[PDB]
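Let me begin by presenting the structure, written as structure tokens, before commenting on it.
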Amino acid sequence: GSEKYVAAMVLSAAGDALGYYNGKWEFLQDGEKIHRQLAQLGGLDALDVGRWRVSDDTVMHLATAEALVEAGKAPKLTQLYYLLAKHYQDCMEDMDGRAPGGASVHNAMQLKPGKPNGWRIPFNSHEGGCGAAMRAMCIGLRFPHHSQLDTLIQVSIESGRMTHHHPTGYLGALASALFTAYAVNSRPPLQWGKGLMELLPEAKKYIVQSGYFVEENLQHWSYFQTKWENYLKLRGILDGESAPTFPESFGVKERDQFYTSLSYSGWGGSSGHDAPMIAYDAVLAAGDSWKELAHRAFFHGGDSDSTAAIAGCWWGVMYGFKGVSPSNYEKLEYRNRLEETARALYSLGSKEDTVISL
Ligand SMILES: Nc1ncnc2c1ncn2[C@@H]1O[C@H](COP(=O)(O)OP(=O)(O)OC[C@H]2O[C@H](O)[C@H](O)[C@@H]2O)[C@@H](O)[C@H]1O
Ligand SMILES: [Mg+2]
């Protein structure tokens, strides 16, 4: 349904804005303090996002979505990648006060849309941030059909690699896009992690045949895979055939500690592996509760705008606006653009088509 695509785009942006709070909550490392301030504001249902700007996450996600819309039906990947690179480069003019990420901004300005392979960048050991994952969800809105899985894999990886040429970075884009497609198709969330694990060898097959920095990509592959395997084992969902099990003590402070344990270097949710992982952990626990989703994915001491942007997209696809206080989105920055782009993505994604690959 079109309304679920609208909710996916709008609630991803609402999550971003809520987990950002004009920077005040993004950069507060104490989840308990964030939750105290939330209560002082009146709780989530009382928050009005009219003055809560979206961050770079939404600006980039909209850039991905607009490129997908402009590429049209039965698109050529050469054209799509030109449009993606152009939109990523141009959207850096809309980052004032949005705390843009390092790899995202630097590499977007390096791109040369219009040269052949001009959106390709070298492998880099420090390009494992979540900036590719945070902007990839709508790739799954565009390519949700089983027949399009190879396109979803290729486009999510290449969109990611335009700024994050490191498997920890671009495999997060794959996870973000893939789980959105699963949500579109009503696949139960407890099956999603297993689906990602089964598709990682197909992602590797693409990277190898693509031929760029194969040795470096392979040398760094194990980190993302191992972190996800261990997380899925901890939750009891490695094979996709069990309800998840959560720890007995899993309040705000315990979640901050857990998110730090998942992190690469201490900031939970800031990398390609852990931004979608924390969003997924929130989805698994929250079911149809927007408030629980927010408490787990929007309001924590880590990189909360990025886990929120991912979680809000997946949740909106599944549940629409049901149980969401209107003040959480009615006056949201870019609401009209988000809704119009979502409707255009729906017209494309709901109509199964075939892409002309590279
Ligand atoms: N090999 C690596 N493996 C895992 N994580 C890494 C690696 N290298 C860096 N990191 C982490 O990658 C983290 C971020 O890398 P940055 O390049 O600044 O940013 P972005 O472009 O990805 O976007 C970050 C977004 O998240 C917020 O919402 C922000 O506002 C952005 O919107 C660093 O802390 C690194 O520790
Ligand atoms: Mg951000």
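Heads up, residue numbers simply count up from 1 along the chain you see.
Here the Cβ of each residue, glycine as well, is placed from N, Cα and C on the backbone.
In the three-state DSSP reading, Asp56 (mutagenesis position) counts as helix. For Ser55, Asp56, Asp57, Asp305, the entry in Swiss-Prot reads Mg(2+) 1 binding site, with the evidence type experimental evidence.
Annotated substrate binding site per Swiss-Prot: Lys86, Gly102, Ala103, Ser104, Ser125, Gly131, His164, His165, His166, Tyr264, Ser265, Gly266, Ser270, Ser271, in sequence order. Packing around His166 (substrate binding site) is summarised by its Cβ count: 28 other Cβ atoms lie within 10 angstroms of its Cβ, all protein chains included.
The feature Mg(2+) 2 binding site is assigned by Swiss-Prot to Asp303, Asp305, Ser306, with experimental evidence given as support. DSSP assigns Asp303 (Mg(2+) 2 binding site) to coil, not to a helix or a strand.
The annotation that Swiss-Prot gives for the mutagenesis experiment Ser55 to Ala (Swiss-Prot position 54) reads: Complete loss of activity. Its own atom aside, the Cβ of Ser55 (mutagenesis position) has 28 Cβ atoms within 10 angstroms in the protein chains shown.
Of all Cβ atoms in the shown protein chains, 26 besides its own fall within 10 Å of the Cβ of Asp56 (mutagenesis position). Annotation of the published mutagenesis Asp56 to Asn (Swiss-Prot position 55) in Swiss-Prot: Complete loss of activity; the original residue is retained in the structure shown.
Annotation for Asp57 (mutagenesis position): spatial neighbours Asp16, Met134, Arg135, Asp305, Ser306, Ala309, criterion Cβ-Cβ under 8 Å with sequence separation of six or more. Per Swiss-Prot, mutagenesis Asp57 to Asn (Swiss-Prot position 56) is noted as: Complete loss of activity.
Between the CA atoms of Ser125 (substrate binding site) and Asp303 (Mg(2+) 2 binding site) there is a gap of 20 Å, rounded to the nearest whole number. Sitting within 8 Å of the Cβ centre of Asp303, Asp305, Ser306, and not among those site residues for Mg(2+) 2, are the Cβ atoms of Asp16, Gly19, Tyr20, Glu26, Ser55, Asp57, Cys130, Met134, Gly269, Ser270, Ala275, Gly302, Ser304, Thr307, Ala308, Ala309. A Cα-Cα distance of 19 Å separates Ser55 (mutagenesis position) from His164 (substrate binding site). Among the recorded positions listed here, namely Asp56, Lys86, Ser270, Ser270 has its C-alpha nearest to that of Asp303 (Mg(2+) 2 binding site).
Residues within less than 8 Å, Cβ to Cβ, of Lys86 (substrate binding site) and separated from it by at least 6 positions along the same chain comprise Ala67, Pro113.
According to DSSP, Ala103 (substrate binding site) sits within a helical segment. A gap of 20 Å separates the Cα atoms of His166 (substrate binding site) and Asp56 (mutagenesis position).
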